[PDB]
Amino acid sequence: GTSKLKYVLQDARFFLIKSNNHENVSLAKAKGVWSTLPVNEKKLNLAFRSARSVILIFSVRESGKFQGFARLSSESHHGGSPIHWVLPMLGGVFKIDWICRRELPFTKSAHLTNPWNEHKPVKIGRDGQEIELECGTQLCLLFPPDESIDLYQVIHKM
Ligand SMILES: CNC(=O)c1cc(NC)ccn1
């Protein structure tokens, strides 16, 4: 079903996360963590205090796909366990709960445009680009269901 998913996404905010490599998305999926540049860290912390759910939608650059999406479960914090990101300077660490670890090809989202990025297709956007509520909700609902996920515990964090 999609009903608990819709509940988690009701009045959520959505952000496009672009990773230079698959390894960082894999660490994020394994450890439930993300870290970004301070300009985006400040935006995510503001959004986390302002919305019932803040959703990060991940895309590896040059992959032509999204690799899943996740909900912020905390603001960023420093001094936790170190994360061996593959880098080419990162802020704190956000804890995240994954909502879907399955891929979605950009060919499947070509009908969705993001008003906050000049109504360009939602796949287009810099790291940290906010996706407007309706576009972001329909993008998340496009993903194949991830039957390994139970949103019951995520609902309890809202
Ligand atoms: C896990 N976080 C990253 O890989 C990242 C890298 C970056 N510049 C290379 C900017 C924001 N985030």
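Every residue number used here counts from 1 along the chain in the order it is shown.
How was it done? The header gives X-ray crystallography, 1.6 Å.
Yeah, the Cβs are placed from backbone N, Cα and C, and that goes for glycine too.
If you check Swiss-Prot, you get these features:
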MUTAGEN   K18 to L (Swiss-Prot position 361)  Does not affect ability to influence alternative splice site selection
BINDING   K18, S19, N20, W34, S35, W85, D127  RNA binding site
MUTAGEN   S19 to A (Swiss-Prot position 362)  Does not affect ability to influence alternative splice site selection
MUTAGEN   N24 to D (Swiss-Prot position 367)  Abolished binding to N6-methyladenosine (m6A)-containing RNAs
MUTAGEN   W34 to D (Swiss-Prot position 377)  Abolishes RNA-binding and ability to influence alternative splice site selection
MUTAGEN   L37 to T (Swiss-Prot position 380)  Reduced binding to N6-methyladenosine (m6A)-containing RNAs
MUTAGEN   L44 to E (Swiss-Prot position 387)  Does not affect ability to influence alternative splice site selection
MUTAGEN   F66 to D (Swiss-Prot position 409)  Abolishes RNA-binding and ability to influence alternative splice site selection
MUTAGEN   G68 to I (Swiss-Prot position 411)  Abolishes RNA-binding and ability to influence alternative splice site selection
MUTAGEN   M89 to A (Swiss-Prot position 438)  Reduced binding to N6-methyladenosine (m6A)-containing RNAs
MUTAGEN   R126 to A (Swiss-Prot position 475)  Reduced binding affinity for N6-methyladenosine (m6A)-containing RNAs by 100-fold
MUTAGEN   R126 to F (Swiss-Prot position 475)  Reduced binding affinity for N6-methyladenosine (m6A)-containing RNAs by 9-fold
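Sequence features annotated in Swiss-Prot and their locations in the structure.
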residue: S19; record: mutagenesis position; CB count, 10 Å: 21
residue: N20; record: RNA binding site; CB count, 10 Å: 15
residue: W34; record: mutagenesis position; CB count, 10 Å: 26
residue: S35; record: RNA binding site; CB count, 10 Å: 19
residue: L37; record: mutagenesis position; CB count, 10 Å: 12
residue: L44; record: mutagenesis position; CB count, 10 Å: 23
residue: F66; record: mutagenesis position; CB count, 10 Å: 27
residue: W85; record: RNA binding site; CB count, 10 Å: 16
residue: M89; record: mutagenesis position; CB count, 10 Å: 7
residue: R126; record: mutagenesis position; CB count, 10 Å: 9
Residues among the recorded positions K18, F66, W85, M89 that border ligand 1 - Cβ under 6 angstroms, in sequence order: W85
Other CB atoms within 10 A, centred on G68 (mutagenesis position): 23
Deposited-model gap closure distance - 6 residues unmodelled, Cα of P88 to Cα of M89, Å: 11
Count of other CB atoms lying within 10 Å of the CB belonging to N24 (mutagenesis position): 20
Inter-residue Cα distance where the pair is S35 (RNA binding site) and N24 (mutagenesis position), in Å: 10
Nearest recorded site to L44 (mutagenesis position) by CA-CA distance, among recorded positions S19, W34, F66, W85: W34
Those mutagenesis positions, out of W34, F66, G68, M89, that come within 10 angstroms of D127 (RNA binding site) at the Cα: none
Residues near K18 (mutagenesis position) in space but at least six apart in sequence (CB under 8 A): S59, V60, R61, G125, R126, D127
Pairwise Cα distance maximum in Å, RNA-binding residues per record: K18, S19, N20, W34, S35, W85, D127: 16
Where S19 (mutagenesis position) sits in the secondary structure, as DSSP reduces it to three classes: strand
Extra residues within 8 Å (Cβ to Cβ centroid of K18, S19, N20, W34, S35, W85, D127), RNA: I17, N24, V25, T36
